[PDB]
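These notes concern the structure reproduced below.
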Amino acid sequence: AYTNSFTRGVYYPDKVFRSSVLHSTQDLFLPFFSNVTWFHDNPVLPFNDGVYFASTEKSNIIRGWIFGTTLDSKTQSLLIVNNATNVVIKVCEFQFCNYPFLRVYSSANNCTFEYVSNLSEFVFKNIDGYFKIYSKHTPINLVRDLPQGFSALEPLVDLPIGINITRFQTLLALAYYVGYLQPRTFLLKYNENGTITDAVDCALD
Amino acid sequence: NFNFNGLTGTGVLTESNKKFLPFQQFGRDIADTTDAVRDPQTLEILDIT
Ligand SMILES: *[C@@H]1O[C@H](CO)[C@@H](O[C@@H]2O[C@H](CO)[C@@H](O)[C@H](O)[C@H]2NC(C)=O)[C@H](O)[C@H]1NC(C)=O
Ligand SMILES: *[C@@H]1O[C@H](CO)[C@@H](O[C@@H]2O[C@H](CO)[C@@H](O)[C@H](O)[C@H]2NC(C)=O)[C@H](O)[C@H]1NC(C)=O
Ligand SMILES: *[C@@H]1O[C@H](CO)[C@@H](O[C@@H]2O[C@H](CO)[C@@H](O)[C@H](O)[C@H]2NC(C)=O)[C@H](O)[C@H]1NC(C)=O
Ligand SMILES: *[C@@H]1O[C@H](CO)[C@@H](O[C@@H]2O[C@H](CO)[C@@H](O)[C@H](O)[C@H]2NC(C)=O)[C@H](O)[C@H]1NC(C)=O
Ligand SMILES: *[C@@H]1O[C@H](CO)[C@@H](O)[C@H](O)[C@H]1NC(C)=O
Ligand SMILES: *[C@@H]1O[C@H](CO)[C@@H](O)[C@H](O)[C@H]1NC(C)=O
């Protein structure tokens, strides 16, 4: 199924504070009024130039994401997972299960990382091997479509992982949306407190 | 004069009220001079007028 992106998906492009300034930025963004997928046993999805992901439910039915070329331990893959004590990220050669849920994999062959720490919005970029996650959590009064109005994703973590990614999947446990980035010129309205409060997708119309 | 992780210039370092988000390290002028800087050890924000 498909739906409107409704101008959701903007994020802070540069780690520079700017305020009360309209700034032109060229970057991978979700184009405005993009035609995003909505999923109502478990798909594997292409990564494209980059991913926008969101889900509306607080009950932690979602638990993570996995990314790579194979998702089968014949290469490395990224695992992002969340558990009752920690945020966890690692870059191991997991033998992932045909349905990955918390039991996400049978075995693992190498590793190079273990980082640790109601609509939930996420953006994943991979450039120069840095896999960059931005997110924000935002209130909603409806589930079957993305909410009206502007919302800037703050950078959450920024990891030098350097692995090749082309396919990905979402971990459940025992609805969500997906869109894909494209290179756009955007104009960002940084307000007095330096938050992006509006934007123009210059190639839209 | 200053060097801040390589950011080099001359300025009157002033305690900034600019509300940097925890990932941000520099702030910029329309000319791309650096308008404010995070101290690399105390992590406070300083204006560079
Ligand atoms: C990233 O991974 C993809 C596979 O998901 C690689 O694509 C393959 O590249 C080889 C040559 O190296 C071709 O023979 C295959 O036909 C390609 N497969 C597909 C499905 O296109 C890609 O080369 C990798 N890129 C990097 C930079 O490692
Ligand atoms: C969440 O995952 C982390 C691993 O990323 C688990 O942390 C480890 O816990 C064991 C004890 O069970 C410690 O000996 C390790 O030192 C921990 N590792 C790290 C990197 O912190 C954690 O136990 C998991 N929590 C749950 C509830 O499964
Ligand atoms: C961890 O990954 C490396 C590859 O990055 C594995 O190295 C290969 O091992 C096989 C034998 O199992 C050799 O035939 C290849 O020539 C090795 N490749 C390279 C590039 O050296 C390594 O074996 C993996 N670790 C484990 C325990 O399987
Ligand atoms: C910029 O930040 C200031 C706070 O530093 C915002 O003003 C506060 O807004 C909250 C409500 O969200 C009030 O409870 C406070 O009393 C306000 N403080 C002051 C001093 O007015 C201000 O609204 C922000 N600007 C924008 C455009 O969002
Ligand atoms: C959304 O895209 C799909 C194909 O990607 C198409 O079938 C559908 O008609 C599109 N919807 C709109 C409103 O353009
Ligand atoms: C760096 O120095 C500051 C004092 O200027 C100190 O508080 C801090 O703990 C030091 N960094 C680390 C990693 O210990």
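All chain A residue numbers match Swiss-Prot; in order, they span 27-66, 80-141, 158-172, 188-244, 264-294.
Looking at the header, which is where the method is noted, we find electron microscopy, 3.3 Å.
Placement of Cβ uses the backbone N, Cα and C atoms for every residue, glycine included.
Under natural variants, Swiss-Prot gives A:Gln52 to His with this note: In strain: Omicron/EG.5.1. According to its DSSP assignment, A:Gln52 (variant position) is in a strand. Non-local neighbourhood of A:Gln52 (variant position): A:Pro272, A:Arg273, A:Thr274, A:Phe275, each in the same chain, at least six residues away, with C-beta under 8 Å from its C-beta.
All protein chains considered, the CB of A:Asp80 (variant position) has 6 other CB atoms within 10 Å. According to its DSSP assignment, A:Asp80 (variant position) is coil. Natural variation at this site is recorded by Swiss-Prot as A:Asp80 to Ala, annotated: In strain: Beta/B.1.351.
In sequence order, A:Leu110, A:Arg237, A:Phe238, A:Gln239 are the residues near A:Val83 (variant position), counting only same-chain partners six or more apart with C-beta under 8 A. Swiss-Prot documents A:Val83 to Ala as a naturally occurring variant and attaches the note In strain: Omicron/XBB.1.5, Omicron/EG.5.1.
DSSP assigns A:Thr95 (variant position) to coil in the three-state reduction, placing it in neither a helix nor a strand. Among the natural variants that Swiss-Prot reports, A:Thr95 to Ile is described with the note: In strain: Iota/B.1.526, Mu/B.1.621, B.1.1.318, Omicron/BA.1.
In Swiss-Prot, a natural variant is listed as A:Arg102 to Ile, annotated with the note In strain: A23.1. Around the Cβ of A:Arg102 (variant position), a 10 Å sphere holds 17 further Cβ atoms from the protein chains shown.
On its own chain, A:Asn121 (mutagenesis position) has A:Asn99, A:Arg102, A:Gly103, A:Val127 as residues at least 6 apart in sequence with a Cβ closer than 8 Å to its own Cβ. Experimental mutagenesis is annotated in Swiss-Prot for A:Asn121 to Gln, with the remark: Partial loss of biliverdin affinity.
Among the natural variants in Swiss-Prot, A:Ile210 to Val has the note: In strain: Omicron/BA.2.75. The residue drawn here is the original one. Around A:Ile210 (variant position), the same-chain residues six or more apart in sequence whose CB sits under 8 Å from its CB are A:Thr95, A:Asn188, A:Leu189, A:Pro217, listed in sequence order.
Listed in Swiss-Prot is the natural variant A:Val213 to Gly, annotated as follows: In strain: Omicron/BA.2, Omicron/BA.2.12.1, Omicron/BA.2.75, Omicron/BA.4, Omicron/BA.5, Omicron/BQ.1.1. For the recorded site, A:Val213 (variant position), the DSSP three-state label reads coil.
Sequence-distant contacts (6 or more apart, same chain, Cβ under 8 Å) of A:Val213 (variant position) comprise A:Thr95, A:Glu96, A:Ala264. In Swiss-Prot, a natural variant is listed as A:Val213 to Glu, annotated with the note In strain: Omicron/XBB.1.5, Omicron/EG.5.1.
There are 14 other Cβ atoms within 10 Å of the Cβ belonging to A:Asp215 (variant position). Under its natural variant annotations, Swiss-Prot gives A:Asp215 to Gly the following note: In strain: Beta/B.1.351.
Using a 10 Å Cβ-Cβ cutoff, A:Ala222 (variant position) registers 18 neighbours. A:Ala222 (variant position) carries a strand DSSP state (E or B). Natural sequence variation is annotated in Swiss-Prot for A:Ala222 to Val, with the remark: In strain: 20A.EU1.
In this structure, A:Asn234 (mutagenesis position) belongs to neither helix nor strand by DSSP; it is coil. With a cut-off of 8 Å between CB atoms and residues at least 6 apart in sequence, the same chain places A:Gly107, A:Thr108, A:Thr114 near A:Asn234 (mutagenesis position), listed in sequence order. In Swiss-Prot, a mutagenesis experiment is listed as A:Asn234 to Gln, annotated with the note Increased resistance to neutralizing antibodies.
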Starting from the Cβ of A:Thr95 (variant position), draw a 10 Å sphere and report how many other Cβ atoms land inside it.
18
Would you mind sorting out which recorded positions among A:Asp80, A:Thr95, A:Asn121, A:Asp215, A:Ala222 put a C-beta under 6 angstroms from ligand 1?
none
Using DSSP and three states only, what is A:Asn121 (mutagenesis position)?
strand
Pairwise Cα distance for A:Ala222 (variant position)/A:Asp215 (variant position) [Å, integer]
18
